[PDB]
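Read the structure below first, then the notes.
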Amino acid sequence: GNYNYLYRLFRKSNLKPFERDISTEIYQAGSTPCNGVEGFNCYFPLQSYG
Amino acid sequence: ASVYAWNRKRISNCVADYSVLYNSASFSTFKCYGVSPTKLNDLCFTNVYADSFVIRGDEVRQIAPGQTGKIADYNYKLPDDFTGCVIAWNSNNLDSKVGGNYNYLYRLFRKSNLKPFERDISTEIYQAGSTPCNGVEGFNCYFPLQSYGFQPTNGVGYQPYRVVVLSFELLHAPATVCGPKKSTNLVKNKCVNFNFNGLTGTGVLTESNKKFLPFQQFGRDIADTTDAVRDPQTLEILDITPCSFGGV
Amino acid sequence: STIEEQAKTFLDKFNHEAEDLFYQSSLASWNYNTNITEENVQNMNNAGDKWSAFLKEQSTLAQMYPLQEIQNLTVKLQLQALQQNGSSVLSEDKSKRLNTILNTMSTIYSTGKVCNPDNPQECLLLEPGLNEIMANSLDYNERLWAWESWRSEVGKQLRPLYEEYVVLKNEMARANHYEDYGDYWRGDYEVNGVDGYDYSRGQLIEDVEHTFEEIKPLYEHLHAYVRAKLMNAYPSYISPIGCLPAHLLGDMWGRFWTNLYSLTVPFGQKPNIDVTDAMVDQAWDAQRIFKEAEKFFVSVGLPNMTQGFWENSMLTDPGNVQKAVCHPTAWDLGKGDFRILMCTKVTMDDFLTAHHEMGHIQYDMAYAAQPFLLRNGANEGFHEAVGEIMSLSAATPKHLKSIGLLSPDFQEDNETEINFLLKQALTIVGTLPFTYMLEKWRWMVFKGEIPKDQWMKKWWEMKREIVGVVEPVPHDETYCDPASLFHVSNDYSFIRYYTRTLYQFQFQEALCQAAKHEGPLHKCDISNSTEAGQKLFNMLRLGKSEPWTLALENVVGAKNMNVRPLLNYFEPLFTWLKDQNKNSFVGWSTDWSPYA
Ligand SMILES: *[C@@H]1O[C@H](CO)[C@@H](O[C@@H]2O[C@H](CO)[C@@H](O)[C@H](O)[C@H]2NC(C)=O)[C@H](O)[C@H]1NC(C)=O
Ligand SMILES: *[C@@H]1O[C@H](CO)[C@@H](O)[C@H](O)[C@H]1NC(C)=O
Ligand SMILES: *[C@@H]1O[C@H](CO)[C@@H](O)[C@H](O)[C@H]1NC(C)=O
Ligand SMILES: *[C@@H]1O[C@H](CO)[C@@H](O)[C@H](O)[C@H]1NC(C)=O
Ligand SMILES: *[C@@H]1O[C@H](CO)[C@@H](O)[C@H](O)[C@H]1NC(C)=O
Ligand SMILES: *[C@@H]1O[C@H](CO)[C@@H](O)[C@H](O)[C@H]1NC(C)=O
Ligand SMILES: *[C@@H]1O[C@H](CO)[C@@H](O)[C@H](O)[C@H]1NC(C)=O
């Protein structure tokens, strides 16, 4: 698996096209906020294709 | 009911509140696969058949689409790309008794794998080898049905977690039942947008002397212009008129 | 239509059936050790009989499966343990002498008697009566009376019973296609069915004997030093040219030398590390004993304790009528149920025992994902040695100063560490020659190449060699003093204590090298190191599913039983002992030379 190309999985809001979204922020679906510690609802978007 | 005798009841022609479940603060495996909790509120899906069964705590994760194991293979098989959610919560304080609760059984051995959405209730015994079993216990009969033991002092993994499964799918059947949409407050005599049960528009409210029959919802007067609505929430009449507009 | 798929069907049926019956027997046995009543003895015997009869039916069904075509090793180890016939080979007239004899011995051993004949004043039980007279008094005359108060009143009625026991249980092994009953206990270390990875049963004897030639030079200097600091209390009663008396070595058998620390302290002028008086001024409760223990494990990386232990176990001594025994044992009830059974006290030993017995619990849930027949240790020495490596780390001065129990300004000179290290040397190095010799004696009476008139002449000739005691009066063959010890009488394999030390120090050097500690092993610590968690956790999850010889290659890289990483722990002690023994005659043969 060539784990060198990543992509964004979830994003809270739709942005203006032709705009770069370079951020390590984590998705917020549930009511419990995530403060950098992975939990049941943090949903770290970044993932590497195989 | 047990996992081998899971019931399937149809939920339709009613209103389902999905917001109360979110803030219950009691579930342990409230997970949604293939659908977001937010998107099922504004729009819904018909075919809301519900499945209820008892799953051991350590093997709760086995019940999910694309996940294989023991219970998911011989007791309850979920189809691929299952558009639904699973909600599980503990039942230690009620679904247990001293000495072992020998009332929940499950199917351990099956000759063939279970296809999606199929219930297999039968008293036939397993065939490990080739010699047939004529109802007499032997070296290769291996009676499949087994009873779990849920003592009050058992570990967290072995506790019977109360879990239910909801299935959402779209067949050709129309007229689905959907989650309720929050209301708002009332405003009088203002050019304000509105979206009643089916129709939307903008205008000002004014009194009217005429009366309408009680079995209508809205109406139009001349050239497909909607000019009358009646919300059933309060059983009071408010009539709409277009607000002022013109060329400067 | 294959035997391979038929065995997986049977083991899947057995795993769910046995874990239901084992939990009922374990719960009944748990209630016997907490709430003793008259009916609770019957309640334990009811569940224990149906559990033993359950294994009789499952062993007969697994016998018909041939073992010559199962290439899978996970089910091969399960079928080898399940197919142990045990008592099914014996006849009905022979099976009834097992349950009768084993229950009479336990009740006889539970009778405590130290009342002197022809003077019946009073005598208490073992815990209140025997321990105070052996750990505090310093009188030669009454301890000599106490030696004949136990070796002439309990072991005299075992001579016709124990000799009948060792000639028919040895014959069962040939009916089970084993060599002897001593070879049956070596089946736990036996590995078969893998090409090039096989460990013979007879290889353990050769490897154990090869490692004994480096334990001896460490023990020669330990016995020479302790005989000079013991003659202070007995000036004209022992000569500093020979060996030591047997009834002055801490215990009745001399297994543990813990009671000689007060008599043979190296440097008693500076105060010892003792905070027992400090905790009672601030009111330290038993809730706090387990709270700091739980956060110690999660800082390493091990999972914390479950919620079904705090509200289920007992902590203090409850009530007044509950007279239940709280002997230190580890409980594995199964089905995720884990308990700790002890009487808490604000002492040095009970705080360390609280750390020692929790380590077995953390090992027990590690292989919880394994099947029930493989829900055990890799051998009999792993499950005991894992629970003792954390006792060595918690006793270090660095860990005591880490929490804040010790004073922030406590210097660490030479003498503050040798006093602590010699206490560990007396309880670990001193018990290795005593543990191996007794099991070596048990091997010859179980093999059967020892006649009736040659029991005592071989048992006594190693006491003259290893311990070094000349008999003050000749004794004949009617005594049965070797069967009096607690482990040999209760059917416990004593070889697990010899291999406990060589395992608890192989792992200590491996985890300290993983944590990259800069210093010697006595000051090393395990906490605050997630690198050390992967070394322990990779070997804990194996259980009995992998051979134990692969577990060594997973930590040290050497497939054999290494003895080298044990002398390196005692290099600071050995070099001081070599300078102290410059003029003394170190290394005794049998010696009647001075007082012939
Ligand atoms: C191991 O880690 C713990 C946790 O950080 C250390 O405890 C801290 O020690 C410092 C200095 O002694 C204190 O200021 C902190 O308050 C302690 N932490 C907590 C949460 O109380 C501990 O010292 C470390 N071990 C060693 C040997 O340094
Ligand atoms: C529905 O209408 C009735 C009219 O009888 C009213 O009493 C009720 O309050 C309405 N529902 C809500 C939720 O207000
Ligand atoms: C504890 O033992 C006493 C008698 O020793 C008995 O009366 C009581 O019922 C027991 N309680 C439990 C919970 O076993
Ligand atoms: C036998 O089957 C088990 C089942 O998981 C597997 O782990 C093991 O590797 C198999 N043995 C061989 C030799 O393939
Ligand atoms: C166990 O007993 C059965 C029945 O007596 C016998 O066929 C089998 O060979 C025995 N196996 C061993 C290892 O003793
Ligand atoms: C035990 O560990 C789990 C997982 O790290 C954690 O969620 C839980 O809070 C811990 N328990 C306590 C009492 O801290
Ligand atoms: C320990 O002994 C050595 C050798 O005599 C000595 O040099 C050293 O100073 C001693 N330690 C202390 C703290 O004095």
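By the numbers in Swiss-Prot, the shown part of chain B spans 348-595.
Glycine is treated like the rest: Cβ placed from N, Cα and C.
Sequence-distant contacts of B:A475 (mutagenesis position), defined as residues of its own chain at least six apart whose C-beta falls under 8 angstroms from its C-beta, comprise B:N487, B:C488, B:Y489. The mutagenesis experiment B:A475 to V is recorded by Swiss-Prot, whose note states: Increased resistance to neutralizing antibodies.
According to Swiss-Prot, the mutagenesis experiment B:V483 to A carries the following note: Increased resistance to neutralizing antibodies. Non-local neighbourhood of B:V483 (mutagenesis position): empty, since no residue in the same chain at least six residues away has a C-beta under 8 Å from its C-beta.
DSSP classifies B:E484 (mutagenesis position) as coil under the three-state reduction. Over all protein chains present, the Cβ of B:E484 (mutagenesis position) has 9 other Cβ atoms lying within 10 Å. Quoted from Swiss-Prot, the note on mutagenesis experiment B:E484 to D is: Increased replication in human TMEM106B overexpressing cells.
Classification of B:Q493 (mutagenesis position) by DSSP places it within a strand. In this view, B:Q493 (mutagenesis position) is surrounded by 15 other Cβ atoms within 10 Å of its Cβ, with every protein chain counted. Swiss-Prot gives this note for the published mutagenesis B:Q493 to N: Reduced host ACE2-binding affinity in vitro.
The Cβ of B:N501 (mutagenesis position) has B:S443 as same-chain neighbours under 8 Å, each 6 or more residues away in sequence. Quoted from Swiss-Prot, the note on the mutagenesis of B:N501 to T is: Reduced host ACE2-binding affinity in vitro.
Classification of B:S375 (variant position) by DSSP places it in coil, neither helical nor stranded. Note on B:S375 (variant position): other Cβ atoms within 10 Å of its Cβ, all shown chains, come to 15. For the natural variant B:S375 to F, Swiss-Prot gives this note: In strain: Omicron/BA.1, Omicron/BA.2, Omicron/BA.2.12.1, Omicron/BA.2.75, Omicron/BA.4, Omicron/BA.5, Omicron/BQ.1.1, Omicron/XBB.1.5, Omicron/EG.5.1. The structure shown keeps the original residue.
Of all Cβ atoms in the shown protein chains, 17 besides its own fall within 10 Å of the Cβ of B:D405 (variant position). The annotation that Swiss-Prot gives for the naturally occurring variant B:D405 to N reads: In strain: Omicron/BA.2, Omicron/BA.2.12.1, Omicron/BA.2.75, Omicron/BA.4, Omicron/BA.5, Omicron/BQ.1.1, Omicron/XBB.1.5, Omicron/EG.5.1; complete loss of interaction with host integrins.
Among the sequence features in Swiss-Prot, the natural variant B:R408 to S is noted as follows: In strain: Omicron/BA.2, Omicron/BA.2.12.1, Omicron/BA.2.75, Omicron/BA.4, Omicron/BA.5, Omicron/BQ.1.1, Omicron/XBB.1.5, Omicron/EG.5.1. Counting Cβ atoms from all protein chains shown, B:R408 (variant position) has 15 others lying within 10 Å of its own Cβ.
Around B:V445 (variant position), the same-chain residues six or more apart in sequence whose CB sits under 8 Å from its CB are B:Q498, B:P499, listed in sequence order. Under the three-state DSSP scheme, B:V445 (variant position) falls in the coil class. Under its natural variant annotations, Swiss-Prot gives B:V445 to P the following note: In strain: Omicron/XBB.1.5, Omicron/EG.5.1.
According to Swiss-Prot, the natural variant B:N460 to K carries the following note: In strain: Omicron/BA.2.75, Omicron/BQ.1.1, Omicron/XBB.1.5, Omicron/EG.5.1. Around the Cβ of B:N460 (variant position), a 10 Å sphere holds 9 further Cβ atoms from the protein chains shown.
For the natural variant B:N501 to T, Swiss-Prot gives this note: In strain: 19B/501T. The structure shown keeps the original residue.
The Cβ neighbour count for B:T547 (variant position), using a 10 Å radius and every protein chain shown, is 9. B:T547 to K appears in Swiss-Prot as a known natural variant, with the remark: In strain: Omicron/BA.1.
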Statement: Per the 10 Å Cα distance test against B:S375 (variant position), the recorded positions B:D405, B:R408, B:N460, B:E484, B:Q493, B:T547 reduce to none
Message: Using a Cβ cut-off of under 8 Å to chain C, which of the recorded positions B:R408, B:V445, B:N460, B:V483, B:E484, B:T547 qualify?
response: none
Query: Can you tell which of the recorded positions B:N460, B:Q493, B:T547 lies nearest to B:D405 (variant position) in space, using Cα positions?
result: B:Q493
Task: Determine, to the nearest whole angstrom, how far the Cα atom of B:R408 (variant position) is from the Cα atom of B:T547 (variant position).
output: 45
Statement: Integer Å value for the Cα distance linking B:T547 (variant position) with B:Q493 (mutagenesis position) is 59
